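For reference, the structure is listed below as structure tokens.
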Amino acid sequence: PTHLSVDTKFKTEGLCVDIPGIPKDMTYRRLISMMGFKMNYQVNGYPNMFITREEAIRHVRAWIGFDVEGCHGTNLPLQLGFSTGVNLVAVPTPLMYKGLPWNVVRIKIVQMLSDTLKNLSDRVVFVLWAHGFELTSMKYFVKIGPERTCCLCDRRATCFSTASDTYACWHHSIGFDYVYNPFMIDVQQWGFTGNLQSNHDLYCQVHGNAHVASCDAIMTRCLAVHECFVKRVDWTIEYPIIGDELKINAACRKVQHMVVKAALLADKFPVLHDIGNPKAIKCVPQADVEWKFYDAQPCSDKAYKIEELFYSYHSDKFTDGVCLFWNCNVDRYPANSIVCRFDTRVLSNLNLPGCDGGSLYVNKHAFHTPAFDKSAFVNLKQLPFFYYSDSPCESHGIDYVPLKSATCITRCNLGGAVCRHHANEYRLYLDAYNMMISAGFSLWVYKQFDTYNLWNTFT
Ligand SMILES: CCN(CC)c1cc(C)nc2ncnn12
Ligand SMILES: CCN(CC)c1cc(C)nc2ncnn12
Ligand SMILES: [Zn+2]
Ligand SMILES: [Zn+2]
Ligand SMILES: [Zn+2]
């Protein structure tokens, strides 16, 4: 079982207010046909418009919450809502647009999905809390058939144009009018009691219900993210490389070694308490310090309470030496800490919107992270940028412009003139540092940390 069989049963109770008299016994095959689609027994890579929960999790970057509400067999106007916050009104003749015929609405839909998804995914997954109008509106903006490739490139076709009779991916679909071979999943099929708002509001106080289609579409995708990434966590699942993942990760390791190495040199802590990933390795293996590890998995729901991580009886006295919380999200860090906390508010292709203020950070694996809280860092300060090196000044070998910086903490800078080697390493480190900060990571340190203490490690 790789795909969802079209012969799987579909619970239709959620659909019977918009579709009165709908059979209780219904398959995906019969539902697809009822929606106005003919699959014709085609095995060309598109076996079902509906997908499994596991396949949906593998394609989280493609999720677009979708909801349709009736406004007025005589067709009436529909409010189409998307988790992008867009509301389009289609007439059959937060951003909400006036009523226009489907021929122009479908151009808008293709533009919106293409701009939203071109840098995230090779497809779209419509996430539903299916009541009827959304499934029956799909025929007006969706075309299906064999799996195809783009006319302008090698990516899979996600759009279709009736003007040119051609296919395109999200990058080459300017002016296209039809969504081609989309995927969809109905959250209501997962076994739930009560309406969408009641289930969403159990875990999220951030998304309100301003009684608009996009509000429901947003709540839908949010509840789906909570079920698949907050309550259930799967760190085995791999995700494709779509950006700067490798550079961001390489930067993180360089910044960690640099910042921890300098803390141990400036304040000579006898012991370091490394709290976080159970698979963590010594980030400064040559350091003199007594390195003690504590296992805590990435918290995906609420940030850890320091009272449960530290107290209840390890040195036991965590007040001795320094605490290293490298991506270990706690509610209030102790004053003797070195902290890297991901800022969930960051705008990027790796960071997807999440549940209750949190975000879904997708870099090789999916990590639902709790909402960034400035109050977690009251006992600390923002760690300033600095580069430190004790390596010999020796070129061994891009051209050269002389480096003048107060933050290049090297023997050559102490001696009044930065050597070529330390200037190259400084600029490479600053690049890695800016790369990590812009990816969303934030660095915090114990208030007594001072890089002035690093000059005397040169004599
Ligand atoms: C009351 C019949 N009507 C309205 C025309 C329906 C019913 C269904 C199941 N799908 C539909 N798709 C579009 N109209 N539509
Ligand atoms: C209420 C029945 N249905 C299907 C759920 C309808 C009715 C009307 C008037 N327009 C529609 N456009 C799409 N579906 N649809
Ligand atoms: Zn293309
Ligand atoms: Zn929510
Ligand atoms: Zn030097």
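Here chain A follows Swiss-Prot for its numbers: 5949-6020, 6027-6047, 6076-6295, 6298-6381, 6388-6449, in order, are the residues you see.
In case you wondered, yes, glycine gets a Cβ from its N, Cα and C as well.
DSSP assigns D6015 (active site) to a strand in the three-state reduction. Taken from Swiss-Prot, the feature active site covers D6015 (among others), and the record attributes it to sequence analysis.
Sequence-distant contacts of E6017 (active site), defined as residues of its own chain at least six apart whose C-beta falls under 8 angstroms from its C-beta, comprise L6032, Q6033, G6035, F6115, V6194, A6195, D6198. Among the features that Swiss-Prot reports, active site is placed at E6017 (among others), with the record citing sequence analysis.
In the three-state DSSP scheme, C6204 (Zn(2+) 15 binding site) is classed as helix. A 10 Å cutoff on Cβ-Cβ distances gives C6204 (Zn(2+) 15 binding site) a total of 25 other Cβ atoms nearby, all chains included. The Zn(2+) 15 binding site feature in Swiss-Prot is assigned to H6182, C6186, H6189, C6204.
Sequence-distant contacts of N6259 (S-adenosyl-L-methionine binding site), defined as residues of its own chain at least six apart whose C-beta falls under 8 angstroms from its C-beta, comprise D6277, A6278, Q6279, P6280, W6310, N6311, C6312. Summarising the annotation, Swiss-Prot assigns S-adenosyl-L-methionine binding site to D6256, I6257, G6258, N6259, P6260, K6261, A6262 and lists sequence analysis as the type of evidence.
What Swiss-Prot says about the natural variant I5967 to V is this: In strain: Omicron/BA.1, Omicron/BA.2, Omicron/BA.2.12.1, Omicron/BA.2.75, Omicron/BA.4, Omicron/BA.5, Omicron/BQ.1.1, Omicron/XBB.1.5, Omicron/EG.5.1. Cβ neighbours of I5967 (variant position) (same chain, under 8 Å, six or more residues apart in sequence): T5960, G6114, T6118.
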Length in angstrom of the chain break flanked by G6381 and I6388 (6 residues not modelled, CA to CA):
10
Can you tell me how many other Cβ atoms are located within 10 Å of the Cβ belonging to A6262 (S-adenosyl-L-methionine binding site)?
15
By Cβ count within 10 Å, point out the most packed of the binding-site residues listed: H6182, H6189, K6261.
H6182
Quick check for the class: what is the C-alpha distance, in angstrom and rounded, between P6260 (S-adenosyl-L-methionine binding site) and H6182 (Zn(2+) 15 binding site)?
32
Counting Cβ atoms within 10 Å across all protein chains shown, which of the recorded positions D6015, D6256 comes out on top?
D6015
How many Å separate the Cα atoms of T6047 and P6076 across a gap of 28 unmodelled residues?
25
Rank the binding-site residues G6258, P6260 by the number of other Cβ atoms within 10 Å of each Cβ, and give the residue at the low end.
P6260
How many other Cβ atoms sit within 10 Å of the Cβ of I6257 (S-adenosyl-L-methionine binding site)?
22
